[PDB]
Amino acid sequence: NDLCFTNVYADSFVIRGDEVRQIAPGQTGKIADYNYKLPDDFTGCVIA
Amino acid sequence: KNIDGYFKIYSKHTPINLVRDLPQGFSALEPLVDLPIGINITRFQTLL
Amino acid sequence: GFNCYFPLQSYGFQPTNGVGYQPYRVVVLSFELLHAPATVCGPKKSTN
Amino acid sequence: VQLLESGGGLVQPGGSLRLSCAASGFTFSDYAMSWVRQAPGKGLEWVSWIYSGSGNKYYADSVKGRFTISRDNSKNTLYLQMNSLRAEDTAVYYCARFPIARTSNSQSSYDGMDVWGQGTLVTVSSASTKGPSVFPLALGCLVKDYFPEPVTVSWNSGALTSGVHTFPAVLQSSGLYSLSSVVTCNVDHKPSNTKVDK
């Protein structure tokens, strides 16, 4: 709430439970590498 | 006007009696709305 | 066929699956700030 | 990861039956499935392979037409209808998981038959069953005149384990198998469903 950004992007999808840990920066697998990749220089949040 | 990316529109609507040119007298343009567009602009048009 | 697999596989989302196989909805907030004016701010705490 | 086969038993020649392979421990829809045949005391003869029901099903040249493989991802089962069975098909059927999806860092039996089930045993023969008859002999006990193979033979119901040598059964003139366990004997014949303690 303290910071301000030019814009926010809500990237919404549905994954598997065992697969939620693939939405962290630097993670690898079949969701991160193949479906939705987050850069290691990630400035944001993930809400599952 | 475009300052700091912000796009600001000053405006004033005035009841007048005229057919050509601009009327005499003085009327200050009150600020109407400021838009955080943040983009550069150089050209424009009108709509009729 | 062989070496021509369909790129997309379906998720088997049954209510009886273990939590690691249950459908988790994920929203990733990606925050972008740049030369464009910061337009999405958090609530500005106002005292009395 | 475990694949359990069911449906192996007595089959009349030209008969019809259904092998059901319950697969647990892995996401069944992601890996291809296959059936592999092993004639008693012979090599592995590939039966069939599938990945999607709507896709192309592959069958051995000797079983084209008389076999039908199918999946049920809701039940995590692999089904094999075998009909008009011929004599050479008396064997042991293994349900084998054939991974076809390799991921980036996870390196896993891509295209290799990864995990094989315990396998059931199918006898395509018109001969009827017969209960085993124990014949005690290093102590020993002979299980003769039982049909069909296999029979589970052990010493002291598995209590005495060291030194228990079991030799494969034989096909006699009467067509009736016989083993012997050498070091009470427990002989359990599932097809005839008889448990004998001698």
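By the numbers in Swiss-Prot, the shown part of chain A spans 388-435.
Backbone N, Cα and C define each Cβ position, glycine as well.
Per Swiss-Prot, the features are as follows:
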type    : residues    : note
VARIANT : A:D405 to N : In strain: Omicron/BA.2, Omicron/BA.2.12.1, Omicron/BA.2.75, Omicron/BA.4, Omicron/BA.5, Omicron/BQ.1.1, Omicron/XBB.1.5, Omicron/EG.5.1; complete loss of interaction with host integrins
VARIANT : A:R408 to S : In strain: Omicron/BA.2, Omicron/BA.2.12.1, Omicron/BA.2.75, Omicron/BA.4, Omicron/BA.5, Omicron/BQ.1.1, Omicron/XBB.1.5, Omicron/EG.5.1
VARIANT : A:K417 to N : In strain: Beta/B.1.351, Omicron/BA.1, Omicron/BA.2, Omicron/BA.2.12.1, Omicron/BA.2.75, Omicron/BA.4, Omicron/BA.5, Omicron/BQ.1.1, Omicron/XBB.1.5, Omicron/EG.5.1; May enhance affinity to human ACE2 receptor
VARIANT : A:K417 to T : In strain: Gamma/P.1
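Its own atom aside, the Cβ of A:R408 (variant position) has 14 Cβ atoms within 10 angstroms in the protein chains shown. The CA atom of A:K417 (variant position) is located 11 Å away from the CA atom of A:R408 (variant position).
Contact with chain D, taken as any Cβ pair under 8 Å, is found for the variant positions A:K417 out of A:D405, A:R408, A:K417. For A:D405 (variant position), no same-chain residue lying six or more positions away in sequence has a CB closer than 8 A to its CB. Proximity to chain C, taken as a Cβ less than 8 Å from one of its Cβ atoms, holds for A:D405 among the variant positions A:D405, A:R408, A:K417.
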